[PDB]
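Visitor: Structure below; questions to follow.
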Amino acid sequence: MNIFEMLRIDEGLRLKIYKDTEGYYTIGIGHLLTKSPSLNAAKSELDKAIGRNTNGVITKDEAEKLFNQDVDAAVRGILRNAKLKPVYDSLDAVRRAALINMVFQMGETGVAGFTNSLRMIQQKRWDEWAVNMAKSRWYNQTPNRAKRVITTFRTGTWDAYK
């Protein structure tokens, strides 16, 4: 198990534009196109991201290319962030992967804002962190995926993905 395998499981793979639980247009492996209710705007974002007239449908290779880009941005985001970097630096590899998954999903700013959450992680208070994250919108909105990530983060094992 690795970060790629982990997120692919969590986000699935769709070759055509779709709406997520929140109603946002997305494609590929968790790639957010736009928060606008316009499908046409979404189509425009896709074409610009892909570099071709897609008509709302991409190939697997294209999905994979957006995926590599997104995972990369997430790692670089952690690493450039003043609040996230030290957190990352203090963890083992499995827990690092869980943090990447959260940033990938919620974005840098999003994660960097869970002040208390971060502190717990820093103090190594695993269980409390876990209990705590379960109160988030994130967890209430997509409980199964969240539960997988939270468990991963908490235990430092890939058990939830097995």
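The count begins at 1 with the first shown residue.
Structure determined by X-ray crystallography, 2.0 Å.
Placement of Cβ uses the backbone N, Cα and C atoms for every residue, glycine included.
Look at Swiss-Prot and you will find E11, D20 tagged as active site, proton donor/acceptor. The annotation substrate binding site is assigned in Swiss-Prot to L32, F104, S117, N132. According to Swiss-Prot, the experimentally introduced change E11 to A, F, H, M or N is described as follows: Complete loss of enzymatic activity. In Swiss-Prot, the entry for mutagenesis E11 to Q states: Complete loss of activity. The structure shown retains the original residue. Per Swiss-Prot, mutagenesis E11 to N is noted as: Loss of 84% of enzymatic activity. According to Swiss-Prot, the mutagenesis experiment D20 to C carries the annotation: Nearly no effet on specific enzymatic activity. What Swiss-Prot notes for the published mutagenesis of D20 to E or Q is this: Loss of 99% of enzymatic activity. Under its mutagenesis entries, Swiss-Prot includes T26 to E with the note: Complete loss of activity at neutral pH; covalently bound substrate. Annotation of the mutagenesis experiment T26 to H in Swiss-Prot: Facilitates transglycosylation more effectively than hydrolysis; covalently bound substrate. What Swiss-Prot notes for the published mutagenesis of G30 to F is this: Almost complete loss of enzymatic activity. The enzyme is destabilized by 1.5 kcal/mol. In Swiss-Prot, a published mutagenesis experiment is listed as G30 to A, annotated Almost complete loss of enzymatic activity. Record note (Swiss-Prot), mutagenesis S117 to F: 10-fold decrease in enzymatic activity. The unchanged residue is displayed. Record note (Swiss-Prot) on the mutagenesis of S117 to I: 500-fold decrease in enzymatic activity. For the published mutagenesis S117 to V, Swiss-Prot gives the following note: 50-fold decrease in enzymatic activity. Per Swiss-Prot, mutagenesis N132 to M or F is noted as: 2-fold decrease in enzymatic activity.
Give me the local environment of each listed feature.
Guide: Secondary structure at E11 (mutagenesis position), taken from DSSP and collapsed to helix, strand or coil, is helix.
Around the Cβ of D20 (mutagenesis position), the number of neighbouring Cβ atoms within 10 Å comes to 13. Under DSSP, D20 (mutagenesis position) is assigned to coil, being neither helix nor strand in the three-state scheme.
According to DSSP, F104 (substrate binding site) sits within a helical segment. Around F104 (substrate binding site), a 10 Å sphere centred on its CB holds 25 further CB atoms from the protein chains shown.
Long-range Cβ neighbours of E11 (mutagenesis position) (same chain, at least 6 residues apart, Cβ-Cβ under 8 Å): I29, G30.
With a cut-off of 8 Å between CB atoms and residues at least 6 apart in sequence, the same chain places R14, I17, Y18, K19, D20, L32, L33 near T26 (mutagenesis position), listed in sequence order. According to its DSSP assignment, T26 (mutagenesis position) is in a strand.
A simple way to gauge crowding: the CB of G30 (mutagenesis position) has 22 other CB atoms within 10 angstroms, across all the protein chains here.
Taking Cβ-Cβ distances under 8 Å and a sequence gap of 6 or more within the same chain, the neighbours of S117 (mutagenesis position) are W129, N132, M133.
Classification of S117 (mutagenesis position) by DSSP places it within a helix.
In the three-state DSSP scheme, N132 (mutagenesis position) falls into the helix class.
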